[PDB]
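Structure record follows, encoded as structure tokens.
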Amino acid sequence: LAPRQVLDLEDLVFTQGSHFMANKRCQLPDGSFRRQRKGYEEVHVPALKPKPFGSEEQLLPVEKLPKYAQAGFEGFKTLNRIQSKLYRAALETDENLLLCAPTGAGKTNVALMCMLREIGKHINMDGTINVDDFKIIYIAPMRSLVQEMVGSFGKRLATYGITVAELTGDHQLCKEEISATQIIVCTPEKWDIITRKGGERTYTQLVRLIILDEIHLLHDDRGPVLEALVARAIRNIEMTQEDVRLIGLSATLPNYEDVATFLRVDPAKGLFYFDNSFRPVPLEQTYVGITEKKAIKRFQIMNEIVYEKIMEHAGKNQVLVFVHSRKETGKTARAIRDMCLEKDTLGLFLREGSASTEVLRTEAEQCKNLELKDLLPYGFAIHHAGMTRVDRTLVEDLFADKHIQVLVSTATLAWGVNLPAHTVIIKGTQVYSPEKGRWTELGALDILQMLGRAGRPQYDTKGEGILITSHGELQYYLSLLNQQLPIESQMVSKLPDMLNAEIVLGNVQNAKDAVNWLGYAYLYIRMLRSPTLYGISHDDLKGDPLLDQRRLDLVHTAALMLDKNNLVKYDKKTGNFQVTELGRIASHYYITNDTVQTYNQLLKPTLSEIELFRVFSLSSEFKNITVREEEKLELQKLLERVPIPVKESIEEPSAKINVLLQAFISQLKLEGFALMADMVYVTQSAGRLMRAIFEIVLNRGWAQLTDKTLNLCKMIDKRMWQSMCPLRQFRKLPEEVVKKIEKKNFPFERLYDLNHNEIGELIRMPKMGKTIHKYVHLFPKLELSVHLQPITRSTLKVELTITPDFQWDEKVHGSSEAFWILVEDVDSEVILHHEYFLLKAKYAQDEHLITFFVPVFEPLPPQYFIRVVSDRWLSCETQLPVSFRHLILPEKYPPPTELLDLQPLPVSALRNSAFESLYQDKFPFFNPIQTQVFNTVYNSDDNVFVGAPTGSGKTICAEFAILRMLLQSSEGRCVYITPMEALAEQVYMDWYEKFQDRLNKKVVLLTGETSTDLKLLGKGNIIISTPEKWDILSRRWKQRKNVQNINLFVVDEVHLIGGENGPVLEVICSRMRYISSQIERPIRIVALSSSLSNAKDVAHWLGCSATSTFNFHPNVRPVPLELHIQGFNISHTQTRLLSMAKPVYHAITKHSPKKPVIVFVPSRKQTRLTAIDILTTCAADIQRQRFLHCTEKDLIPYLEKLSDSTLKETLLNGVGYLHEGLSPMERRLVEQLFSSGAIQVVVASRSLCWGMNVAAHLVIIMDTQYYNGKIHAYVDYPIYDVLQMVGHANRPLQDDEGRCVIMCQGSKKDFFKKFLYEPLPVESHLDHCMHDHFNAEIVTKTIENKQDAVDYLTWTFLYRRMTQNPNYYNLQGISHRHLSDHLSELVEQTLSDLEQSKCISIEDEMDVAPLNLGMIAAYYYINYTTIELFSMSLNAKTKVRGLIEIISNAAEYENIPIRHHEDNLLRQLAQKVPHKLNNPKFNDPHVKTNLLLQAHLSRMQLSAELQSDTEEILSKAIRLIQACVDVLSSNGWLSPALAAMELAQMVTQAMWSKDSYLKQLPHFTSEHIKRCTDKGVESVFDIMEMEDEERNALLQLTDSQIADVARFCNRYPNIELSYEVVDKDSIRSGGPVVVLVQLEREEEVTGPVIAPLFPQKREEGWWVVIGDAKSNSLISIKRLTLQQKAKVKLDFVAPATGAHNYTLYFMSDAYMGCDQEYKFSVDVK
Amino acid sequence: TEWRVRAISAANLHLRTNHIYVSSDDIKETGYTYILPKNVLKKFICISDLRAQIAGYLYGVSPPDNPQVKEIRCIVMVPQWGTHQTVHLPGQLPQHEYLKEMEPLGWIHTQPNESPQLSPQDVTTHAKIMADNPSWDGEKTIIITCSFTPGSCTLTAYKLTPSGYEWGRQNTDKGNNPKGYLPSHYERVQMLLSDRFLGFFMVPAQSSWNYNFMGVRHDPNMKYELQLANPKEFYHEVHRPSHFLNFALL
Amino acid sequence: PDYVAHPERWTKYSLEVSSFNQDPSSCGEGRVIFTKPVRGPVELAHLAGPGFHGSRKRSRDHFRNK
């Protein structure tokens, strides 16, 4: 790149810092008489005459102010001059404002007006305000001012319902309280730390206004913080393209135009500058500089000057004195009083006004112990922030009411409370700065603030501000207060830290980006407008007008400094920045680079407490801290008695800071004024320093040092040693009570067992026993249980169950409690795995499950230790040893099949020309995998297993097998099984053209219905199916001959046997093997899978020989895969996604700039969010429309067919996105655009990984996790889904390689490193889901006794895996005894559960037979738990309301997702639905299903996600209701059965029972039904009988409308029922009675039911039922389908004797109002 | 009150683990051979002190191949306090479930100064433990002394002859030179350090092993229960709560 | 230091039978044999397997209409 030079930063650094002055000559004002006193030179300046009012300069009253902004202004009649002039800018415009006003002007009102405008553009009509739609940030220099502003703004805006809170200090991981408030007030560094954390985005998403109060602080040493904040804000504004208003309130100083440019403030429209003449109360300011340097005489002279100045005002005035020390206030007050007493004998009665009056008032309030008792009788009083208690709030009141005559106070009063005084005097001006280590001139900002209180705004006309300081070099205050001190930039000193923060945040990634970022800094503008002061020559400026060379040199120098400390990996050649974890920690914890270098050099895994304290002491934060000789005595005294000995360090500064930290932790007190100050400083630094050290050591993996650092952090936080009683952490307990416990050398663990009486006896205080026993159980405590199972020979899957064991108190514990989970080796020296555990108050007292993988090495360790350590509480940890004594590691897997180097097989290898024609167009040769497999898979006839990485073309091997089958047998039948339905549809679409068209062989895709499946299987050559459909089809394989005789059975993605829905695949494969064993004509099995480690087990299970097993390594893919993994060490998911947002675009630019990209995101909403973020990031760069390769004129025809606005807008810029919400046409259109090459990037949800039929050069996976509502936690992706996503990253024709970037949480990184590069090990989970398949086998008479079940278990893959990996299946040994015992126990346990539910009957403990519940469960393919629940809940009088609740409780709905924030929407819907459920848990799938079902019955319109869930629910609703009908009819309950039939028929039509039957008709509304009702039309039969013209006049009609209505009427059933009772006269008691009923429809219509709202296709099914309505008895039931003609006979036993009355019911499950009912009587003889 | 100087010195105890010398070539080939894992030895040295002896009971099992080799699988730390000459341990032998499979094999202790002979205090302690509990076989238990030398630590092992065992139980003198003490009492066994397997530690539950500072709370008749966890170093905070509490009182 | 005096005595250490696919007719070892672990009045037949045509006005009143 451009040449880079190195410039010494110290050369360009202004050494004086805040004391630097560029004014040089200082022009004094008009009145400048100088009065030398021969001891101290004095300078006097007079009050400036106020500027005369111009034309139309009247003060604007509140009446003229906007009405919505009038509230919050009570107590003020009209605005001030400055406030009035800025009224338009503050309220009528959103222009950025730079206000330069004299101190005390009242800019707070202008800020409040701006806030009022921001609120008023969120009025929300009838609603009071949009409180949660915006946020305002306030930045203030001092925390006292922060609190004052928070209080004032709260008082003002309480009328608007907006809460303003302050978040300043050491807050880390800030709670929701910041989300609750709208105006946040904090210090610049506090906001800088929050922004550095990387969680600022979720906060500032709604931020639209930031106020930079006292922005004239830029000259000070804290100026670089403000510069960085402003530059970051401007850069974010430009990137996100969201307008955020910046308003800076500044003092009247030169170079204000540079600041206005720096703030993006228009000089004509936003700059408002008012000279000191505009001050509301002009002041006569006098400056006193002491000439004499005699330190002893210095204080005497200063006190004499204060006294003589005070005596001038006498008592008819009010004098305010400011000091800069807590103890110096009383010293000054007493010294002044004593010298007034002794010098000239000046009595204090002069101060007291009108003699004794109001003296009683202060005398009454004189009863205080804060030394006010000594001064309150007189006019004197004190006011300090520290150690004042409530005396502060009373001295303020006394002085405010013009009673205190002389008040001496600290500078904190100037910010905290606004109490003006007639004259103010400032003494000393020196402040001890611990970071400087000496006495330094105090900040100009504080002096300005405390001098701006001269003169009451209402009771005074003149002001007198006297400033006492040294005569030497300290008269620059003239330049400050006389609008003569220019603002300079100090960013050169802290440039490396600011650059490192930006690099960590990702705002800059290269020297070019850093140079662009430097442009927004105030330093760049200052260099432009004043090159000479910063060392820039005029020739360089003219030859480089933008100072590009200077900026690049600065960037290069800072990059070199950062790289030297190993913070940023920076290569000079390309000028690119790489973020190191050390740099990330340094940026997050605001520690300098020198401190980071010291820590990196010193920290070792073997450090002890002594060395740890020494390393902390060697921090660069305390470099200036020295050891004062006066405090050396107390330092030595403390040095002798310390708990942690100090290594050497007799009197070095390191020893000083070390013993100071130890004395602070031990809550010791010290007698040195300076000593306590630097102790406070080192404590405040020590917090962050120790936190950063803990983070560093934790990331490095060291264990002992990690524990020691965490303990030290917690001890510093709690100010107590670990050896102390843990109950001290509760501040409520008395100190002496805990001291008594500590005196007894008694372990805290034993205190749990004792009761309150025993505790009181032991502590010897029976009264306090109850409180101690309450606080004991409040202490956090967890119980750990571990389930260990080995995955491979080198990894273990650990499931840690965490059960909280303490009472939760919101006052003590708070909203949440944090824990660290650490797993360590035997020596407890290496942290093999660590993660952050967050315990929430809502989910407290509930078991939490954590799953993680840990490695095991060749020397098998005896045990591992799992530690859960509280992040906050001391002495709160639990350690659980995980023993490996009984661990049996899995057998080492055999090497993968070698890829033979064979010349590729030409497509002409297929002897048949017709078969050649399929592929001769696609390619001339097969890939090496297909060439190697071809001989076995085509010429041979034996079973073959093919394991290859995704994208290797295993489907071609399947087609080879199919082609062999077709060649050998013309009518051969093949079955193809794919676990995913999307894959099945894709394969069907692909093979339809290949076989159905070119080869004229029938290809069918199996559907839900069994009859249609049977027809397709009968007439289908190639059958495409999912495991569940083929399972329900093949369960009765002994009856359907078509299932028995299939030539070929192909299983695709057999590696999904491990994942969810795997057991169904395992069962169907085992059943196919069993059938092949029986049928005597072998069914060839071809299994296609990913690279499997234990391919031998699968091949043995499926009968594939060793020669025919082809297990290839993952590195065999035709397109090599380049995989990169990135770890983000952020626990919070939303913050992690926000941090991942930009690295997505960076990876897109880096890896595949000009080639298609696919991005996988967890959720549907995140898809659109990520698409918009990518577009904004690309548009922020100059590229803008870079992802669109075709003209927009080409795009408009495609965009026309689209409906989603956001999708169309994104596609117009070259980025698309996909999710389930999009219509299938929309998804197909987007995929077509992506494939054609029009758009380069598409964003897809994780659930679409299988569905998509497109390939990309780059694939980016985001966060590899998704929220789970049921367990209220985040569960990572299954490894199979990750593999499927990776498989998309290959384009064999046009890509030489495929790149994939995986972004995930840091802990997950190791798991992906292990599993992705190596063959996948798959285990079985059939043991957990054994019940349903056992029940089906028992029903089908396959399992006739208990031994037959243990025989059936042998065919399964589970039996194969039990021998290889026993510990995974809770098996001890692999001996025949162990295996037989385990299998017998498993089968007995399953059969006992089956019998408990009355599904089966066990006779003589051996024989098993099915029962009605098991029979119906097998028939309807329903979990046995669901049918058990139906049997239990259903009674003889359940109504539809009960039926809906019972249905929604089915186990089929347990997997319905509970997405984030759905609880509010479901709760709102709960009111709308008719039948409200009592005690609803909204994080419960069953409640959600009930609500959605009720909404669907009520035809309510709701969100797209809820509609998608409703479709899934309605998928199974029909089978569930039919099962309920069969259950009810089994017991004989008539009314519940009819209610369930009506529930089915009204779920089909999506209406309630009370709704009129006309709701079924399409294009009918409430008024349409109302018109028909008035006429008399009540049933769908009436309109059919009604004349065309007559019915057309009744309602409004269109051609399409009336056509659809007529089409529905033709489909409406017109069946007629005629019944006959055989031998009515001759009926014998107990003898059978045959009732013959014949029904035939005259319409003879064909086609599926017309159910618009119901998603799937329904065939009408009827229920001929005979019962007695009088006794509510269901005598018999017969289900049938009409098929345009039927003849159904049902029989029953005649009960008792005599005449009986029966009611023949005819019901439907599709329509409403077509149900018929007949009554007949029979006689019994 | 030189505990601060001693703690500063003991902080740099990991360095000695870089080199370890084991006595050999003096042992008769007949008899058992004992194998010690390296990790437990390193941890034991790290948690020790230069001037105060510490001790830990040894539990082990012979490998299935041959019974002439003893593999020390565990080291048990018990509430103890030691001077520069001897270690005081509770009368109760450690008892825990994991110790059921492993037989006792003796004990291991450190000493400040390397000595050519075996300490008569060690002989007396071993003989008295043998007499008190018969679980310790006369020939299957060994004393492993890990003496501290400038730079490194020198391991060596000893066993008691029947004459030495007879003398030790009746020996009452605790001086450097007791009555009737001769080198025929002890014998040298062969010991090898091996990193081919890993051992573990068992430490007292509800307390810690070290009682040198809170010595008044140590009684020879005290009872304890073991737990599976690595021990803490000699100057760990929990081992000296009085130092932390008294400073707060200051 | 005896190690330096007599290095030969001391030794420096760095210190860092089943049967698958069973059927009811089976025999021999490896056959998994089950051993005890010693830890509807109404018949459902179907179980266990087996525009504007303006049609004439119906007789009606045999329907539910409720």
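We number chain C the same way Swiss-Prot does; the residues here are 153-168, 198-220, 253-263, 303-318, in that order.
The backbone N, Cα and C atoms fix where each Cβ goes, and this holds for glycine too.
Here the residue is the original one, but Swiss-Prot notes a mutagenesis experiment at this spot, C:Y165 to A: Loss of interaction with PRPF8 and SNRNP200; when associated with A-162, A-201, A-202, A-315 and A-316. Record note (Swiss-Prot) on the mutagenesis of C:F201 to A: Loss of interaction with SNRNP200; when associated with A-202, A-315 and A-316. Loss of interaction with PRPF8 and SNRNP200; when associated with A-162, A-165, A-202, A-315 and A-316. Experimental mutagenesis at this site is recorded by Swiss-Prot as C:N202 to A, annotated: Loss of interaction with SNRNP200; when associated with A-201, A-315 and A-316. Loss of interaction with PRPF8 and SNRNP200; when associated with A-162, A-165, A-201, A-315 and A-316. Among the mutagenesis results in Swiss-Prot, C:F315 to A has the note: Loss of interaction with SNRNP200; when associated with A-201, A-202 and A-316. Loss of interaction with PRPF8 and SNRNP200; when associated with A-162, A-165, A-201, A-202 and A-316. The residue drawn here is the original one. Annotation of the published mutagenesis C:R316 to A in Swiss-Prot: Loss of interaction with SNRNP200; when associated with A-201, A-202 and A-315. Loss of interaction with PRPF8 and SNRNP200; when associated with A-162, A-165, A-201, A-202 and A-315; the original residue is retained in the structure shown.
Unbuilt region (29 residues) between C:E168 and C:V198. Cα separation across the gap: 44 Å. If you take the Cα of C:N202 (mutagenesis position) and the Cα of C:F315 (mutagenesis position), they are about 58 angstrom apart, rounded to a whole number. Looking at C:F201 (mutagenesis position) and C:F315 (mutagenesis position), their Cα atoms lie 61 Å from each other.
Checking the mutagenesis positions C:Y165, C:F201, C:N202, C:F315, C:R316 against chain B with a Cβ-Cβ cut-off of under 8 Å leaves C:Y165. Considering other CB atoms within 10 Å as the measure, the emptiest surroundings among the mutagenesis positions C:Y165, C:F201 are those of C:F201. Within 10 Å of the Cβ of C:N202 (mutagenesis position) there are 15 other Cβ atoms, across all protein chains. Spanning 39 unmodelled residues, the straight-line distance from the Cα of C:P263 to the Cα of C:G303 measures 38 Å. Gap of 32 unmodelled residues flanked by C:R220 and C:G253; Cα separation 33 Å. All protein chains shown were included, and the count of other CB atoms within 10 Å of the CB of C:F315 (mutagenesis position) stands at 17. When other Cβ atoms within 10 Å of the Cβ of C:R316 (mutagenesis position) are tallied across all protein chains shown, the result is 16.
With respect to their backbone Cα atoms, C:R316 (mutagenesis position) and C:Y165 (mutagenesis position) stand 97 Å from each other. DSSP assigns C:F315 (mutagenesis position) to a strand in the three-state reduction. Distance from the CA of C:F315 (mutagenesis position) to the CA of C:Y165 (mutagenesis position) is 99 Å.
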